[PDB]
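Report on one structure; see the data block that follows.
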Amino acid sequence: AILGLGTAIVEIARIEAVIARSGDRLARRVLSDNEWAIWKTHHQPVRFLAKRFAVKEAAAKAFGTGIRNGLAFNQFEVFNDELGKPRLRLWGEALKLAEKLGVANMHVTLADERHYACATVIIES
Amino acid sequence: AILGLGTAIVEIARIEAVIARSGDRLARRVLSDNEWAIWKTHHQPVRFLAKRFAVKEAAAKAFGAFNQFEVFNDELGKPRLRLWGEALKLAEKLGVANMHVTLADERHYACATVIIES
Amino acid sequence: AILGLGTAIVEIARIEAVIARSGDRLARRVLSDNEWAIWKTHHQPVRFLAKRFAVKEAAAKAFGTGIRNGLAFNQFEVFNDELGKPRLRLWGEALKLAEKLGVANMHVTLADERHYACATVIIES
Ligand SMILES: [Cl-]
Ligand SMILES: [Cl-]
Ligand SMILES: [Cl-]
Ligand SMILES: [Cl-]
Ligand SMILES: [Cl-]
């Protein structure tokens, strides 16, 4: 059964503007350790960040809570499987919420165009 | 089982142009009574309308009038669907037990996805 | 059970620009024979192609593979049923892979505005 659904659209130029304002501080804030390692050596760091931000926002919506009760963007880790498909890995409070809700499967998709990154997340029992 | 899936993208500027041309007529046509009440006191009514239009369009596609697809938000802010009239009747016929709604926006666009489920 | 999820966003102007520089080449590669016939006489052919790209990219992502192992965008044929709702018809490797994955239901939606087309695909047991 579907336990939740979330979507996000991110203006890549906005992420770019935040980076101009505060350097790597947005990345330090929203990225897990594994994602941070990827960001550091990524070919297009702004685009990577915009995409990960989109998944994290969609995930928070999919859990039906948004960011609250000790949740945080850095607890929603994006990784890719061997074929390139995006996946979610949960940490701390996010992981505890998933276990409480009885989450068995987390479906993630990412898309981008020149100006926008979009993501949709479905969580399932 | 998934009974239906719908998505929508709405250019907020397009909605603004409709409102410039015909006032609050669009809002009168597509909003339910509860949504209308929110529209009247909203700090950003056009954006509220664009987002609700997005959900309604997505809901219509998921089922395969817009004011019969009411958007409300729960205690945590999560968007939800409430059905009226012919929409409610259709849902019972199809055996819809669960309806999942999400919406998002940025400066120029609002987006929504709706999944209906047995 | 959800077997996969895919989404895509297409800037219509980008498709317009590719057509301006290389004509029919983009369309011939990604469209099935049925879609090609429609493209050749469609009243809004660029918009048609952009929407087809959106669905096809979302479908390739929903299968969890992207374009690899003999899969091709021209194998994910979009058609509209007697009611008018968008549907997927699969060919070649895509058809074979769906069977092997145990796909019993495919859910397709698409949307467009003046500048952008988008689509989401869910495959299900
Ligand atoms: Cl800015
Ligand atoms: Cl009402
Ligand atoms: Cl056109
Ligand atoms: Cl169509
Ligand atoms: Cl355009």
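Note that chain B carries Swiss-Prot numbering, so the residues on display, from first to last, are 2-65, 73-126.
Per the header: X-ray crystallography, 2.0 Å.
Placement of Cβ uses the backbone N, Cα and C atoms for every residue, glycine included.
Sequence-distant contacts (6 or more apart, same chain, Cβ under 8 Å) of B:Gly5 (mutagenesis position) comprise B:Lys62, B:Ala63, B:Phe64, B:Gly65, B:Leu102, B:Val122, B:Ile123, B:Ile124. Experimental mutagenesis is annotated in Swiss-Prot for B:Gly5 to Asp, with the remark: 5-fold reduction in catalytic activity.
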In this deposited model, 7 residues are missing between B:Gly65 and B:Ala73; what is the Cα to Cα distance between those two, in Å, rounded to a whole number? 13
So, three-state DSSP: helix, strand or coil for B:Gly5 (mutagenesis position)? strand
